Every structure is written in C-alpha cells, then in structure tokens.
6 protein chains.
Amino acid sequence: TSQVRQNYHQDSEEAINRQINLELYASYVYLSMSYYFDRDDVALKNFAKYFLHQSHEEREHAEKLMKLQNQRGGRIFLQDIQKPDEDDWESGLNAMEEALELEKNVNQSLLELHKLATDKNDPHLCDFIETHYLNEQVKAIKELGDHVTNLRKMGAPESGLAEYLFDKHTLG
Amino acid sequence: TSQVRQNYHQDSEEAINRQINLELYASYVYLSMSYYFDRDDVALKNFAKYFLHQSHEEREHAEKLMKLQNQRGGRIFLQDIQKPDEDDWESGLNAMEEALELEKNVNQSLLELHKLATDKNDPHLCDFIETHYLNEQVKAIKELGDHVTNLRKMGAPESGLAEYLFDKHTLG
Amino acid sequence: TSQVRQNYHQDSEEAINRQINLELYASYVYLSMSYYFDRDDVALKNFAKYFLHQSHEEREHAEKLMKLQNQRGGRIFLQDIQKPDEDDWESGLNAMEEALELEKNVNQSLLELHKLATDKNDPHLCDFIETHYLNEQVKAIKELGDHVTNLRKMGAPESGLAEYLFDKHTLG
Amino acid sequence: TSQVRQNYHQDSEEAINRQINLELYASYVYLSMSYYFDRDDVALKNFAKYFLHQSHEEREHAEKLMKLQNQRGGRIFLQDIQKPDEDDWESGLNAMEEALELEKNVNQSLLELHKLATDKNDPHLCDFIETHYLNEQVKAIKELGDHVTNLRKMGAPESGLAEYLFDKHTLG
Amino acid sequence: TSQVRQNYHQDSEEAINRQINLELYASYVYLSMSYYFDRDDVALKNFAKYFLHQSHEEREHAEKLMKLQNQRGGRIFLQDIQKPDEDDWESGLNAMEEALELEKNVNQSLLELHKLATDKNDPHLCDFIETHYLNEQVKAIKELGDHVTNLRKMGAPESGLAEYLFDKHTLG
Amino acid sequence: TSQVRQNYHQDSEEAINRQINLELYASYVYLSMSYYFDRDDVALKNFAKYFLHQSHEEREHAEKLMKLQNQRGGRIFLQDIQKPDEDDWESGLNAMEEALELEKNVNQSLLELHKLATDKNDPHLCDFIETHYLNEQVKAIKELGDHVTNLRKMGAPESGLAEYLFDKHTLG
Ligand SMILES: [Cl-]
Ligand SMILES: [Cl-]
Ligand SMILES: [Cl-]
Ligand SMILES: [Fe+3]
Ligand SMILES: [Fe+3]
Ligand SMILES: [Fe+3]
Ligand SMILES: [Fe+3]
Ligand SMILES: [Fe+3]
Ligand SMILES: [Fe+3]
Ligand SMILES: [Mg+2]
Ligand SMILES: [Mg+2]
Ligand SMILES: [Mg+2]
Ligand SMILES: [Mg+2]
Ligand SMILES: [Mg+2]
Ligand SMILES: [Mg+2]
Ligand SMILES: [Mg+2]
Ligand SMILES: [Mg+2]
Ligand SMILES: [Mg+2]
Ligand SMILES: [Mg+2]
C-alpha cells in the first residue's frame, strides 16, 4: 500500500485506469478525424484544425487522470489504445455526429465513475471529476450539438457548399 | 428529446425554470428598492446604488440559469415576474431586513434544488449550484446581516442621522 | 404632494408608470428571444447576442423613466412583468418580425404619452420623450425593417443557409 | 439563533470549532519543526524555511474556517493549542515522516467533517471543504511522500550528506 | 553545551522559553478578538482588521525570540498555547481595554526578563530586549490608551454610533 | 487513385502507415515512463518531465507522417497503439536503457523505410526521411547513450543518490 493512500478504494483506482484508456481513445478518434479532413479529396482545413485541437485536449485529460492516480497512491496500468471505428468519416456533418456520440459515451463513463466515488464515500474524487471533467463534457456536447444543427440546417452533407462555408465561418 | 440531453431529469428541468423566475423576481425587488432611495423624500444615493447593483447581479444569476437549461437540453419556459411585496420600503434598515429575508428565501429554493439534483443523481447540476450559487448566497446573507446590525446599533430607523452616515461610510 | 412637484399632472405620472412596465416587458421579450437562439436545436449565437443586447438596452430605458418619475416628484408603482406571447420564436426571421411589431407597439405608447404631455402643457416631459425615446424608436424600427428585408430576400426562413449567413455577416 | 443561520446543524458548528483547533495545532507543529532545523547543531536552513512556510499556511487554513463559522452564523469557541509531540525532531527524514503522518491525520478529520456535512444535507459546507481543503491535503500528502522517498533513497538519516544535499537541491 | 553558547545563563534560557509562550498567547488573544468583530451581530470590520494585524505581529515577536534562543545556543521548549479568557469580547471599547491590560502584562514580563538579563550580566540579551521589544510595548500601550480614551469620550460602549464611527475614522 | 498521387508506390504507402503506428507507440512508451517517475515511491520529477517531453515530441513525429501520407495521396489506416512492455520501469537507469533500445528499434524501422524508398526510386520520400527523422534519431540515441553512461558511472541504480543528483543536475 502506498504511503500516500487514504480513502481510495481499489474499485476507484481500477475505474480511473479505465478512464485513462477512454480519454486516450478519444484523443485517437479526434486525431483520425483531423487527418481525414486534411485529405486532398476532402480538404476542409478548419475541420482538420478543430479536431486536432480536440485530440490534444483529450491527451491533457488523460494526463491529468494519470497525475490523479499517482496523487492518491493508486498505480497506473495502461492498456492498448483501440483504433477508431472508422477510417473514412464521410463528411463534416458525419464527423460531428460521431464526435457528439463519442462525447456522450465519455460523459456516461464519467457519470458512472462519479457514482462509484459517491458510493465509496470519496469526496476528493467526486470533486476532481466535477471540477475538471463534468462541465467540460457538458460544454463539449453542447458545442457539438450546435455544430450538428447548423450543418443540418445549411444542407449538409449533400451540400458541399454548406460544409465549405461552415468550415470558413464557424471553424475558421 | 434534445440531442444534448443526458442524465437530466424532467423534475430538474422544471425546477430550473422555477429558479429562473425567482432570480428575475429578486432582480425586480432590488430595482424597486433602488428607486425608493432615489425619491426626493428619501434621498439616500448610496442605498440606491447598492440596490441597483444587486438588481443587475440578480439578472446575471437568471441568465446563467437560462444558459444552463440550454446546455443540458432542457427547455426554457418563462413566467410572469411578480411585482414586489411593497411599493414604499420605509427606511434603509427596513429595506436591508427585507433584502435579508429575500436572500434567505432564494437560498432555501437553491437548497431544495440541490436536494432534488442529489436525489436524481445529477452531479453536474449539483456542482453548478454549489459553484455559482450557494456561496454567493452565504456571502450575500452575511453582508446583509452585517448591514442590519450596524444600522440597528447606530439607531436606525428613528435616527435619520444614522441612515445618512451609513449611506456615506459603508455604502459610499 | 412632493416638494419638487411642478407642472406634473397626475395623468402623466400614471402614464409614466405604464411606460416603465412596457419597457420592462420589452426587455423580457428580448431576453426570451435571446435564449431561444441559444438552444442547441437553433444555435444562432449572433441572433442570441443581438437580442440579449436589446434586452439590456430596454432595462436602461425603464430605469431612465423611473429616474424621471422621481425627478418630477411622481411616485413609482411597479406592476408584474407579463411573460412574452411565445416560448418558441420559430426562426430568425419570425423573431425579427415579432421584434419589429413590439417596437411599433412601444412607439405607439410613447406617441400617446407625448400627446398627453402636450395636452397637459408639460414641455419638460415632451422634451424628455423626444430626446431619449422617439428617435431611439425610429432607429430601432428602421434597423429591424432592414433585417426583415434582408432575411426575406435571402430566402428565410425556409433556407437555414440564409439564417446562418445572416447571423454571421450582419449580426456578427 | 443568528439572523444569518440557515441549514447549519449544531453538530457541524461544533465540528468546525474542532477543525479550527486542529489547523492551529498543525501550524504549531510546523513552527516547532522549523526552529529545530535552525539549531546550530542541525543547521538545515531550507528545511527551516520549508516548515515555517507550512506553519504560516496552516494559520491561513485556521483563519478561513473561523471566517466560515461566522459566515454561517455559528459561534467560534477556541480551545488551547496543544504543544507538539516532540521537542527534538531527530532528522530531516524523521521530520518529513512526522509531517506526513500529521497531514494524513488532518485529512482524516476533514473527511469525517465532510461525512457529517453530507449526513446533515449541508451542500455549502461540503463544497467549502472540497474546494478549500481536500485537494490541498492530497497535494500536501503527495509532496511529503515524495520528500520521504527521496530522503530514504539518498541514504538519510544516517547520511548527513544526503540531508545536506536535499536541503540544497530540493528545498532550496 | 552548544558550541555557540557563551555568557548565556540557564535562567535566561528558561525565561526566553516562557516569553515565547507569552507572545504566542498574545497572538491567540488578538486572533480571538479579530473574529469576534467579524460576527454578523457585531460587524465592525476595521476592529477585526486591526486585531488580526496585531495577531500576526505577535507571531513575529514569538518567532524572533525562537531565533534568539537558537542564536545563543539555548534550546526551545514549547508549551501549550492557552485559550483566551473570553469567548465574547462585549464591545469595541471592552476589547481595547482588554488589549491594553494584555500589553501591560506582556511588558511586565519583558521588564522582569530584562532585570534577569541585567542580574546575569548579559548585555547582548539586554540590548535584544531593548531594541526589539521594550519600545514596541511602549508604543502599543500608548496607542491602545489613545483608542480607549477616544471610545470613552465618544460614548462607547452604549453608543453603537460611537463604535461605528471609530471603526470608520480611526481604524479604517 | 488520388489526383495528387505521383511516384508513390503502394509498398511505401503501407510502410508509412506502419511508421505512424510505431511513432505513436513510442509516444505511449514515453508517457508510461513519465508517470512512473511521478509515483510517490519513485519521485524523480525531472525524469518525469524529460520523458513527458519525449512523449509529446513522438506525437509530433506521428502527425508529420500523417501529413506526408496525405501530401503524397496515400490513405491513412490507423492501428491500435499497443501498451508498453512494462508497467514498472525499475529505475532511472533502466528507463534510459529501455529508451535507448526503443530509439534504436525506431531507427531500424526508419532505415528499412529509406531502403524501400530508395528501391522504389522515390527521392521525395528519401529526402523526407533524411530531413526530418534520421538525424533526429542519431541525436536521440547519442543523448540517451550519454545519459546511460553518466548514470552507470555515478553508481546507478543501486545508488539512489546517483539518480537523485542526475535528476537535478542533468535533467533539471
Ligand atoms: Cl459567405
Ligand atoms: Cl462622520
Ligand atoms: Cl551536488
Ligand atoms: Fe476527455
Ligand atoms: Fe440570485
Ligand atoms: Fe424601449
Ligand atoms: Fe491545514
Ligand atoms: Fe509581543
Ligand atoms: Fe520518433
Ligand atoms: Mg474538447
Ligand atoms: Mg448580491
Ligand atoms: Mg465543487
Ligand atoms: Mg434597441
Ligand atoms: Mg399579474
Ligand atoms: Mg502545506
Ligand atoms: Mg502590536
Ligand atoms: Mg495545557
Ligand atoms: Mg526525442
Ligand atoms: Mg489490437
């Protein structure tokens, strides 16, 4: 048992390792999306930039959880980072829709983690998740929903003009 | 169901609409108080300024709740904003006493909202209320109590000199 | 009778209290419109910003009338602020049309108030209304008319691309 | 009953008085440690500086709890501040080990306080403890563990060179 | 015997340890007074600020004696810091009167310490006490006397207006 | 066939996809090493910083290859990022030795890629590898070799003083 460990359940420690892996997976999904928009046959530079930013933000999310694991005296166990579900993301609209679904899934995982920290009477961990993760997820989800809505209302994905103009005026 | 909605109970959504209305009501109470002190037969300019600031702060409180409703995928339903309970607030002391009672009532509503968010296992909403509302209410209530105490100790409301001097030295 | 009161008819006093309420109603209508455009299924952030500005400007219009009432020795009597006629504003174009109708109804009230002040031989009150309100209304009405025209010519509300682009290039 | 008091259980109020005393005790322990390292026969100036900083931080912790007691309408009852358990702290390693044990004991007290605030449905108090105390304690404990580890790995306390070099390179 | 010790009598060493405790007691008395004035039912923020400053100055007075003990090769032995004689200080005037008595009792201790240092032919210790403590005590006593006089002449403690105005104009 | 593709053999495309994966693996290995040194029972913060920098540099190396694949009209196919071979890196010296082996294995991959590009008469690809990767690998290998040498000469890993001092003076 680590000299620093106090009020930190084994189940919590295991759940934080699972969460680390999910944040790293999200970073990888966004990396894939970014470079799909960099293809010469897609060529939406501001979609590419938006998703590369999101990828680097998710890596920060993962590192902060690694820091937390060590702060509490848990032990980091890394797992393979699974490739994304697609290699071709089809369109700007579809990529936004997929991102929205990813962020809801990551939020579900975080909510389940909070419920476990609540059940184990770990207020530090509950505060960590609330302070650093839950409102980030609500903001992300809202932003992605807004983007999906605009793209749909503009006529995407069948209008290539719509996706072009959104790239310029919203993401640029 | 909104595309962004996740872990957001209908009861919570309804309670946030009620809270919006209460914050707007508080803004209106303070507006009324401000312009009572602007009367030529009351003429306490720093009481007027203090309560106008409080009115604009309460409007911000209401707008942040409207933003939250949309962030979570709830739907804003506005209701009439009821006029305050008085048209003549009698004195600087009485207005402070009434403000103290208003802020305790708004805090009770917020505490009931937090209990509902707890019961519905909505940690995001609990964090929102704690972060942005509960300590604002504790500080407000403490400040108002301090003002009531000083005004009483100085001889208000029968001493018009007391209210004059408090206006200058504490509120000015 | 207030010690400051001079040449201020009771009918004028009562009409100013009605005007205060109407300005506060207009503020509330614009607040409602603002947060409709903040919904995730509407998501036009510059429409939201535009209407939130207008909301805050109408609050200032009410506050200036409250100040006037006290300047002239009238007594403020606040009334409830009725909720707007819609909860869902349908589209950018519809909201602009509704705003245009609201501003013509507020102008009609102000013109009736000026007629009263004229009939009661109150030149200070006539000057106040002219200086601070009547050209503000003419400018607002003209701006809203211009916005309605552009949205219609662009193809709104059926073209969600029209409303998107208007949000960006006119309101942004 | 104070005019400001709302949702603040007598048990909570009593627990905050106990916590005030513990923070003041921790400040005193660190004061003692600081001046042990200032002895001519110990003479580790950066150990002395490190522990004097910690002592002044603990006094701030105590004052913030006193402020909270008054904010909520409780009444401060101070108790004697007990002298530390040692007069001679033996070594840099031993002092760090003792500090680590002190901070775990203070964290246990805070966790028990949070459980009481949870049981009494006092979300303001729970937020106060999470926001201002629990992560401060986790960081402190982690830092102290890191220092203990380095000192041990370097050969302390039997190596006086180890303690000298740690004083210079980590604490200096 | 410490390698630095020279001309430092055991009785002087022991008296310095008593003085350290007394300075830390004085710090605690002022801390208690400060937060009495922070209560919502007292609410004199400049009395609170004044006494919190004095609290921090007495901690520095203790720390300087701890430094001296080590400079001369004496050994620090800390004792418990007894709680003050009151929990409720009654009024601004009463607290000032109590402070004046505390500072005359600390001065008497210091004068007894100087007599000891004189009787043990310790000119370094006599100079230390004179340079750093005796005029500080004379200034403090004179300031407190001045504050007591003004409060009494103004009508305290029966006049809560007196204490309010003193808080503002002398302590603010 | 992409409209941009010219002189880019399928084998080269496929080898670049393998290289992307290997760079992302290297990033993950360094991330693991970093947070091993952040453990409370290891506690070498400059080893942690060093390896976290290397992690971020390997992510940039992967991103540049992804950019290249699109520049040449190849198609990115991501694969899972395998977890590192250890969870516990044992010591500063062992981690450096493991890193040195990792960088020689990445160099061997790059040299095989250059041979392929040479055999397919792809001078643009040869130049890319030389300009951006081969001297980076030589510098990295040389730096790691230098670090291994110093740690061994200092007495690592048995001397925890050696690793402490290396952390401070070379990596700090
Ligand atoms: Cl355009
Ligand atoms: Cl005065
Ligand atoms: Cl060295
Ligand atoms: Fe994330
Ligand atoms: Fe509020
Ligand atoms: Fe208006
Ligand atoms: Fe503390
Ligand atoms: Fe003193
Ligand atoms: Fe690389
Ligand atoms: Mg993001
Ligand atoms: Mg306020
Ligand atoms: Mg919180
Ligand atoms: Mg306007
Ligand atoms: Mg009504
Ligand atoms: Mg500390
Ligand atoms: Mg003093
Ligand atoms: Mg005792
Ligand atoms: Mg490198
Ligand atoms: Mg696999």
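In order, the residues displayed for chain D correspond to 6-177 in Swiss-Prot numbering, which applies throughout.
Heads up, the Cβ atoms here are built off N, Cα and C, so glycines get one too.
The Cβ of D:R23 (mutagenesis position) has 13 neighbouring Cβ atoms from other residues within 10 Å, across all protein chains displayed. As a published mutagenesis entry, D:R23 to A appears in Swiss-Prot alongside the note: Abrogates interaction with NCOA4. Fails to localize to punctate lysosomal structures.
Among the mutagenesis experiments that Swiss-Prot reports, D:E28 to A is described with the note: Reduces iron binding and oxidation rate; when associated with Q-87. For D:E28 (mutagenesis position), the number of other Cβ atoms no farther than 10 Å from its own Cβ, over all displayed protein chains, is 24. Secondary structure at D:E28 (mutagenesis position), taken from DSSP and collapsed to helix, strand or coil, is helix.
Per Swiss-Prot, the feature Fe cation 1 binding site maps to D:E28, D:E63, D:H66.
Applying an 8 A CB threshold to same-chain residues 6+ apart, the list for D:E63 (Fe cation 1 binding site) reads D:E28, D:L29, D:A31, D:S32, D:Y35. D:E63 (Fe cation 1 binding site) carries a helical DSSP state (H, G or I). Swiss-Prot lists D:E63, D:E108, D:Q142 with the feature Fe cation 2 binding site, giving sequence analysis as the kind of evidence.
Neighbour density for D:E108 (mutagenesis position): within 10 A of its CB lie 25 other CB atoms from the protein chains shown. In the three-state DSSP scheme, D:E108 (mutagenesis position) falls into the helix class. Quoting Swiss-Prot on the mutagenesis of D:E108 to A: No effect on iron binding but the oxidation rate is severely reduced; when associated with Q-87.
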Rounded Cα separation (Å) that holds between D:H66 (Fe cation 1 binding site) and D:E108 (mutagenesis position): 13
Close in space, distant in sequence - D:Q142 (Fe cation 2 binding site), Cβ under 8 Å, 6 or more apart: D:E108, D:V111, D:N112, D:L115
Neighbouring C-beta atoms (10 Å sphere around the C-beta of D:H66 (Fe cation 1 binding site)): 20
Fe cation 2 site shell beyond D:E63, D:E108, D:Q142, criterion: Cβ within 8 Å of Cβ centroid: D:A31, D:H66, D:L107, D:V111, D:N112, D:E141, D:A145, D:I146
Cβ under 6 Å from ligand 7: qualifying recorded positions of D:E28, D:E63, D:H66, D:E108: D:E28, D:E63, D:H66
D:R23, D:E28, D:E63, D:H66, D:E108, D:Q142: the recorded positions whose Cβ falls under 8 Å from a chain E Cβ: none
Shell list (Fe cation 1; ref centroid = CB of D:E28, D:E63, D:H66; cutoff 8 A): D:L27, D:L29, D:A31, D:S32, D:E62, D:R64, D:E65, D:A67, D:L70, D:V111
